[PDB]
Structure formats: C-alpha cells, structure tokens
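Shown next, in structure tokens, is the structure this report addresses.
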Amino acid sequence: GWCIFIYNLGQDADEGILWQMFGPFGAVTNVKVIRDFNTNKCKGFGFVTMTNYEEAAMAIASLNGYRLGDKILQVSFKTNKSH
Ligand code: NA
C-alpha cells in the first residue's frame, strides 16, 4: 500500500476522523494517530495506508489544505517525485 502522512491535526482528532476523511477516496487498510504520552491528546500527526496509488493521490490532492475544524491540515506522501 501507499503511506499518507497527515500533519496539524487538532488535539481531538482520532482514528475515526482518518477513516472518515480517507475512506471516501478508496480502500484504506490502516490508520494511526500519535497521541501525547502525558495528555493522551492527539499530537497532530496521523498516517493512513491506501491500497491504490491513484486513489491515494486523489486523497492527498483533495485533502491537503483541508480545514478540519480550527486547523488547516497538511497531507502528503513521504517524499516528492518528478514523475
Ligand atoms: Na496519557
């Protein structure tokens, strides 16, 4: 699968948020959020695995810059490519 990185999630974001944002674009096999070891709030980082490259790309192009409540998300693949 293809790994998607989400940044700037708010403190209330959870796995269900990731499923509900990314599932509409295609098959999602895994989601994860990182939480603060001490507060258990979301730290702002999330990860999604999608099976199909073109659906991942559509999710990234659509969701990068998304306003999730009070926060503008950054969504990307790990590194860039010229083709
Ligand atoms: Na904790």
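All residue numbers given for chain A refer to Swiss-Prot; the residues shown span 243-325 in order.
Header entry for method reads X-ray crystallography, 1.4 Å.
Any Cβ shown, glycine's included, is placed from N, Cα and C.
What Swiss-Prot says about this protein:
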type	residues	note
DOMAIN	244-322	domain 'RRM 3'
MUTAGEN	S318 to A	Decreases phosphorylation by PRKCD. Nearly abolishes phosphorylation by PRKCD and translocation from the nucleus into the cytoplasm; when associated with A-221
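Counting only same-chain residues at least 6 apart in sequence, those with a Cβ under 8 Å from the Cβ of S318 (mutagenesis position) are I246, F247, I302, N306.
DSSP assignment over the domain 'RRM 3' (244-322) gives 22 helix, 30 strand, 27 coil.
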